[PDB]
Amino acid sequence: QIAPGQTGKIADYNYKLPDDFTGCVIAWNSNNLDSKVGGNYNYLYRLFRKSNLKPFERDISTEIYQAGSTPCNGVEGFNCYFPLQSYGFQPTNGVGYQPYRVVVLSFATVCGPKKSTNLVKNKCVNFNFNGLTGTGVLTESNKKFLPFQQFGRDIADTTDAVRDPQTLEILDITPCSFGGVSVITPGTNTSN
Amino acid sequence: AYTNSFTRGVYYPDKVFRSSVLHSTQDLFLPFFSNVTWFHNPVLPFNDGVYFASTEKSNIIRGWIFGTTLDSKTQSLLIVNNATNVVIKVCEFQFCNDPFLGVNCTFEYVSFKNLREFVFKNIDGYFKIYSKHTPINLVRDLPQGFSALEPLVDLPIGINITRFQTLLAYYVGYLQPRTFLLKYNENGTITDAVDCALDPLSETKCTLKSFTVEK
Ligand SMILES: *[C@@H]1O[C@H](CO)[C@@H](O)[C@H](O)[C@H]1NC(C)=O
Ligand SMILES: *[C@@H]1O[C@H](CO)[C@@H](O)[C@H](O)[C@H]1NC(C)=O
Ligand SMILES: *[C@@H]1O[C@H](CO)[C@@H](O)[C@H](O)[C@H]1NC(C)=O
Ligand SMILES: *[C@@H]1O[C@H](CO)[C@@H](O)[C@H](O)[C@H]1NC(C)=O
Ligand SMILES: *[C@@H]1O[C@H](CO)[C@@H](O)[C@H](O)[C@H]1NC(C)=O
């Protein structure tokens, strides 16, 4: 019952997800801690409620239901019931009646992990450091950045040093090697 | 009450090392020789950003409050020194009609003889804190001098801010989008700066991109 698009007694009266839910649902079998032989009536659930929920209504409100036309001031005799029941979890229950711990993860400050390579000096590399990129030779430097400075710039606004973010040491980026290939020749008329 | 800002209110505008170079830049900076409002805890506008500076003798000035409405209607910043710690929180705080110290949250963190200098600005929902500290021996104003505030703290708050107040002398001015020419020295510290739009000689220095000009 725990999804976008799904229906049921929980999905109408306890726990709705938006039908385009930004997130995931995770669940695992918990017979081995949530259940004991006396009946772990510890966990409750909303068996009855008027109208329907919206997504994410944790409506703790607990008063007697009443269906059709009757008044009800407690007593809960007929056509009116107390809205909650316990789960009768016991370690001897069958698989579909066992307890399960559910977690829903629902979705700027959060990110997954961003994973470094080891760092190679004195070779031509296609580098990335924090937000930037380049092609270069990365080399140890005698520059002295201030503690908060992360990059360092050449006079024509071209980056030419960077702080490594893990080991706080300064690299002197050099451009990777390029040059013209000139062919030097006597005339073909002579020799090839 | 008011006083003259002189040449204060320069901070390092981005985290990039520049060395022995006169880098021209535009950002929210305090205009040179503008008036700062002078205080010995009223609620103030924040506008585009604030330069706050505070002369100290006994740890009198403990922190700041920032928001739009500043009374639990929406989330709001509280930054405080309390004895041996610094606190930062962003909660829909109920705030007192006169907040002071004796003798729904999304971000929380808990770790005259002096002048303290601070720049507060809010850009694309990130809130920027730049600051500097120094000894002094002055009793009535910000001392005429030059200092560059390094960044400290750069918080993904996402909150709107248009009003702030202090918690317990201090001085307040507002940042504006102006061109500055910054002299980065041989070690990458900003040792001097020129506010272009100040006077014809500053426009000249900036247009030539030098702190000195021949005839
Ligand atoms: C990164 O981890 C190393 C240990 O491998 C540690 O020595 C270094 O100080 C850490 N750096 C930062 C910035 O946390
Ligand atoms: C160059 O080659 C041509 C043949 O294609 C020949 O007739 C001519 O004499 C040669 N000249 C020289 C200087 O080698
Ligand atoms: C306000 O600033 C001007 C300079 O622009 C100055 O002449 C004037 O005296 C200042 N006002 C006060 C009350 O200090
Ligand atoms: C400052 O106040 C915080 C509560 O916001 C408390 O946890 C901390 O221990 C206090 N620090 C000192 C030095 O009193
Ligand atoms: C740069 O900093 C070092 C300390 O790390 C200091 O010895 C040196 O004199 C400084 N250079 C300049 C030009 O201030």
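Swiss-Prot numbering applies to chain A: residues 409-515, 522-606, in that order.
The way this entry was determined, per its header, is electron microscopy, 3.6 Å.
Cβ from N, Cα, C; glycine included.
According to Swiss-Prot, the mutagenesis experiment A:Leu452 to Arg carries this note: Increased resistance to neutralizing antibodies. Decreases HLA binding to NF9 epitope. Increased binding affinity to human ACE2. Here the residue is the original one, while Swiss-Prot reports the published mutagenesis A:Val483 to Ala with the comment Increased resistance to neutralizing antibodies. Record note (Swiss-Prot), mutagenesis A:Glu484 to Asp: Increased replication in human TMEM106B overexpressing cells. The unchanged residue is displayed. A:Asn501 to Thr appears in Swiss-Prot as a published mutagenesis result, with the remark: Reduced host ACE2-binding affinity in vitro. Swiss-Prot lists A:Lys417 to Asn among its natural variants, and the accompanying note reads: In strain: Beta/B.1.351, Omicron/BA.1, Omicron/BA.2, Omicron/BA.2.12.1, Omicron/BA.2.75, Omicron/BA.4, Omicron/BA.5, Omicron/BQ.1.1, Omicron/XBB.1.5, Omicron/EG.5.1; May enhance affinity to human ACE2 receptor. Swiss-Prot gives this note for the natural variant A:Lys417 to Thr: In strain: Gamma/P.1. The natural variant A:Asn440 to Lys is recorded by Swiss-Prot, whose note states: In strain: Omicron/BA.1, Omicron/BA.2, Omicron/BA.2.12.1, Omicron/BA.2.75, Omicron/BA.4, Omicron/BA.5, Omicron/BQ.1.1, Omicron/XBB.1.5, Omicron/EG.5.1. In Swiss-Prot, a natural variant is listed as A:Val445 to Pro, annotated with the note In strain: Omicron/XBB.1.5, Omicron/EG.5.1. Among the natural variants in Swiss-Prot is A:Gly446 to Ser, noted as: In strain: Omicron/BA.1, Omicron/BA.2.75, Omicron/XBB.1.5, Omicron/EG.5.1. Listed in Swiss-Prot is the natural variant A:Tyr453 to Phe, annotated as follows: In strain: B.1.1.298. For the natural variant A:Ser477 to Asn, the note given in Swiss-Prot is In strain: 20A.EU2, Iota/B.1.526, Omicron/BA.1, Omicron/BA.2, Omicron/BA.2.12.1, Omicron/BA.2.75, Omicron/BA.4, Omicron/BA.5, Omicron/BQ.1.1, Omicron/XBB.1.5, Omicron/EG.5.1. Swiss-Prot documents A:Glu484 to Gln as a naturally occurring variant and attaches the note In strain: Kappa/B.1.617.1. Natural sequence variation is annotated in Swiss-Prot for A:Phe486 to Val, with the remark: In strain: Omicron/BA.4, Omicron/BA.5, Omicron/BQ.1.1.
Here the features listed in Swiss-Prot are placed on the structure.
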{"residue": "A:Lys417", "record": "variant position", "CB count, 10 Å": "13"}
{"residue": "A:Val445", "record": "variant position", "CB count, 10 Å": "8"}
{"residue": "A:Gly446", "record": "variant position", "CB count, 10 Å": "7"}
{"residue": "A:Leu452", "record": "mutagenesis position", "CB count, 10 Å": "12"}
{"residue": "A:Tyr453", "record": "variant position", "CB count, 10 Å": "14"}
{"residue": "A:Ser477", "record": "variant position", "CB count, 10 Å": "6"}
{"residue": "A:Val483", "record": "mutagenesis position", "CB count, 10 Å": "8"}
{"residue": "A:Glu484", "record": "mutagenesis position", "CB count, 10 Å": "14"}
{"residue": "A:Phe486", "record": "variant position", "CB count, 10 Å": "9"}
{"residue": "A:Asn501", "record": "mutagenesis position", "CB count, 10 Å": "15"}
Residue among recorded positions A:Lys417, A:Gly446, A:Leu452, A:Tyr453, A:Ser477 with Cα closest to the Cα of A:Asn501 (mutagenesis position): A:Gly446
Nonlocal neighbours by CB distance (under 8 Å) for A:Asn440 (variant position), same chain, sequence gap 6 or more: A:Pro499
For A:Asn440 (variant position): DSSP state (helix, strand, coil): helix
Residue among recorded positions A:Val445, A:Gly446, A:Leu452, A:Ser477 with Cα closest to the Cα of A:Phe486 (variant position): A:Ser477
Pairwise Cα distance for A:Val483 (mutagenesis position)/A:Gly446 (variant position) [Å, integer]: 28
